[PDB]
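Peer 1: Pasting in a structure now, in structure tokens, and then I'll have a few things to ask.
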Amino acid sequence: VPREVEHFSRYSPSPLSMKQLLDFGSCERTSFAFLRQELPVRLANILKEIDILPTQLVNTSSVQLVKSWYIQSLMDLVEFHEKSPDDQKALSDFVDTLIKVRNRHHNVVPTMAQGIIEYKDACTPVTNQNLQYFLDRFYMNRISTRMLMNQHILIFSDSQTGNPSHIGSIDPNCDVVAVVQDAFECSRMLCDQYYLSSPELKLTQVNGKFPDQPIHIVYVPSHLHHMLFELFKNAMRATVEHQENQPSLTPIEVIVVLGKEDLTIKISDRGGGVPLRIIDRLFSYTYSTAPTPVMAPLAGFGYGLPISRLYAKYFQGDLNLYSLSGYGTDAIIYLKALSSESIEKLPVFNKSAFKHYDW
Amino acid sequence: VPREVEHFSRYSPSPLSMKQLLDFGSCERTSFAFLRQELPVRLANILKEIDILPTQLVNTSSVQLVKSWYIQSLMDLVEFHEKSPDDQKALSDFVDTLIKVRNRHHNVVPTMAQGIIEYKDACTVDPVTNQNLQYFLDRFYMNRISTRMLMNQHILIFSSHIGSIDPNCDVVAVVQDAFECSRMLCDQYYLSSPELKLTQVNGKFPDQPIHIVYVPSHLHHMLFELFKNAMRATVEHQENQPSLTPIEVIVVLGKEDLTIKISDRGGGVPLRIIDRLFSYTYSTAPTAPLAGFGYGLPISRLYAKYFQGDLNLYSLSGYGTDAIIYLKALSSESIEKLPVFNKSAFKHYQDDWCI
Ligand SMILES: Nc1ncnc2c1ncn2[C@@H]1O[C@H](COP(=O)(O)OP(=O)(O)O)[C@@H](O)[C@H]1O
Ligand SMILES: Nc1ncnc2c1ncn2[C@@H]1O[C@H](COP(=O)(O)OP(=O)(O)O)[C@@H](O)[C@H]1O
Ligand SMILES: [Mg+2]
Ligand SMILES: [Mg+2]
């Protein structure tokens, strides 16, 4: 294990709020001084956990690649530790470095998943509670490093400027309903290619906080779109498959509610539901009632739920599923409505994480 | 720490399924032999647990009462260990003893709740002690639910339904009844109440009435409490309105589960606060009103969990709330969920993500 990994893994990650991230964008030098230290810390924390995995998983070519990428990215970043933030060439080189790290890490999620599959096909995955624990942490860690680097790149690079209306990747006036409708349409296009029919959307909105106004919050619309798209793929598959005997499809019903503290989105289907017994299983990485695909897939890799939940929890939200077996399912996303309360939820490698590994 | 309590606490509770209770309910000697052993075991297990509680709690006159009642009952029941199952008189006497016990235990829940209120009002309670008090009270009340269930069944059978078990519990009729009980209370107190909009779906046997094996009084309790809650939230959030949004309920029978969802538009609850709702004591009402005691949610969820179902609440803050009960549909899977005083419970009485 390189000395740099051992060192930087001694620190805890420092979580930021969305409010603070929205302020990257209101000093380059301060964001450089922070990130040059924080990205190594977060890479080093997760690399210590990678080292603890089962030998037969850690030795897959896929995990060895992710480890080699993470270690290179840490080194790339530690090379900036001697530079002055007043050094304008250093700042420029730093943006180019984050662009290289971002491009290098582009296929981390699939690569890790692939390794997880080889392991499964050769040894164990859904009944291994340490692997479930690891993957929530690893993938949350990836969400958080990609969020921080992208914020710096999209505000400070010459060439990658993101949506002119966003601050980095954050929309300070995120049109929640419009994101719902867009993710619904994305899901619908895929569902049509699998079934030649898809349910319609019936949507209702309640602005409890500012009555009769458009619902907006400060949010990262790519993360919100991901959660909704995944829950809609699941609702559409459930609905079509359960109603294949019927002349028409029940709509998917969505309600979006803005209250004082929370933004809540409930997605209700008449897709026949799930036994309460298996609800927890559903949020297990790789768990799916569909065959694992080889390769435009609607279902079967078993990532939609646990990953969508990570996105909701990342800024102190949550995602829950309540089902009525024999009828249908309610999926519910909760997001904090205040940017000052939307604080990164980060894994830390410490005694208590290590130990993790009457009625 | 009497001897008999230490002795019987060494056994672990023997959980029964609802099917067992039907099958042994449709031989009095067998029930007698079973219960004169099993009741002392359950009483001794919870007694040993009472002893682990904080001193200022255990020494309230309330907890001292409960402890003397439970000890006295264990002793009354241990006295039948010297009698014969084939003995018709001992059989009669045992039923009478179970009636005494039931009478003696009649005020256990308010006496325990009184003990807790006193302690929390009087004493500083650190986070960990509070957590332990929740864990203890869930276990203590579950243990009472279970002993009352066993003793009632022997009393009703030996002194259509099999004791307190209905083998064709008309789920919807219990819903309607629990709704009307709540409604009467609501009308009397707020002068108005929401209507019920009820839907049912038999996924297991389409278009047939929904019946499972259940204990209707337990189902009634859970529904009555959840409806009180939904009615108060509706009326209070809609206090400036010409009329009230109904409370909508759907009853669904699937293969493994019976599910009942109760939906209100009484304004919801922030996610922050949802877990706190289930704390014994916790109420947004001041100290007849529908609310105040802060027992509806935790106690309903014990009834639900007792035979391996569950009770969950999810809310859209600013809009309204859904409460959901899940019951097992198969009587063989409806098995008592019982606390046991073992080294793992003991450890439970005794950070990897950043804050
Ligand atoms: N709305 C729903 N209705 C019924 N079953 C669902 C629903 N959402 C998810 N599921 C079940 O949970 C499983 C896992 O979902 P997910 O993690 O999205 O993986 P995948 O879609 O690849 O199966 C699904 O395969 C399905 O069995
Ligand atoms: N349907 C609901 N809508 C809004 N708040 C609710 C609802 N159900 C319960 N609550 C909150 O949970 C609290 C506790 O409920 P409970 O444990 O039933 O005690 P109590 O009814 O005596 O307050 C209530 O005081 C209320 O604040
Ligand atoms: Mg999916
Ligand atoms: Mg109540």
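Here chain B follows Swiss-Prot, giving residues 20-45, 49-181, 189-316, 325-387, 393-397 in order.
Just so you know, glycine gets a Cβ as well, placed from its N, Cα and C.
Pulled the feature table from Swiss-Prot, pasting it below:
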| type | residues | note |
| --- | --- | --- |
| MUTAGEN | B:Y157 to F | Loss of activity |
| MUTAGEN | B:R161 to A | Loss of activity |
| BINDING | B:254-261, B:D293, B:312-313, B:329-334 | ATP binding site |
| MUTAGEN | B:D394 to A | Loss of activity; when associated with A-395 |
| MUTAGEN | B:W395 to A | Loss of activity; when associated with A-394 |
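Show me how these features fit into the shown structure, please.
Peer 2: Listed in sequence order, B:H385, B:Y386 are the same-chain residues at least 6 apart in sequence whose CB falls under 8 Å from the CB of B:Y157 (mutagenesis position).
If you take the C-beta of B:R161 (mutagenesis position) and look for same-chain residues 6 or more apart in sequence within under 8 angstroms, you find B:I68, B:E71, B:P376, B:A382.
The DSSP secondary structure for B:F330 (ATP binding site) is coil. Counting every protein chain shown, 15 other Cβ atoms lie within 10 Å of the Cβ of B:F330 (ATP binding site).
Taking the Cβ of B:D394 (mutagenesis position) as reference, no residue of its chain lies under 8 Å away while being at least six apart in sequence.
According to DSSP, B:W395 (mutagenesis position) is assigned to a strand segment. Counting only same-chain residues at least 6 apart in sequence, none has a Cβ under 8 Å from the Cβ of B:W395 (mutagenesis position).
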Peer 1: Unmodelled stretch of 5 residues from B:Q387 to B:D393; how many angstrom between the C-alpha atoms?
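Peer 2: Across the gap, the Cα atoms of B:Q387 and B:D393 sit 17 Å apart.
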Peer 1: Let me know the whole-Å distance spanning the Cα atoms of B:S181 and B:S189; 7 residues are not modelled in that stretch.
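Peer 2: Each end of the gap has a Cα atom, and these are 17 Å apart.
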Peer 1: Consider only the recorded positions B:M260, B:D394, B:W395: which of them have a Cβ under 6 Å from an atom of ligand 2? Write none if no residue does.
Peer 2: none
Peer 1: Where the chain breaks for 3 residues between B:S45 and B:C49, how wide is that break in Å, taking the Cα atoms?
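Peer 2: Logged value, Cα of B:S45 to Cα of B:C49: 9 Å.
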Peer 1: In the deposited model, 8 residues lying between B:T316 and B:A325 are absent; what is the Cα-Cα distance separating these two residues, in Å, to the nearest whole number?
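Peer 2: Unmodelled segment endpoints: Cα atoms separated by 11 Å.
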Peer 1: Considering only the recorded positions B:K257, B:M260, B:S312, B:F330, B:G333, B:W395, which possess a Cβ situated under 6 angstroms from at least one atom of ligand 4?
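Peer 2: Passing the 6 Å Cβ check against ligand 4: B:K257, B:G333.
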Peer 1: Applying an 8 Å Cβ threshold (strictly under) against chain A, tell me which of the recorded positions B:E254, B:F330, B:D394, B:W395 fall inside, in sequence order.
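Peer 2: Near chain A - Cβ to Cβ under 8 Å - we find B:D394, B:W395.
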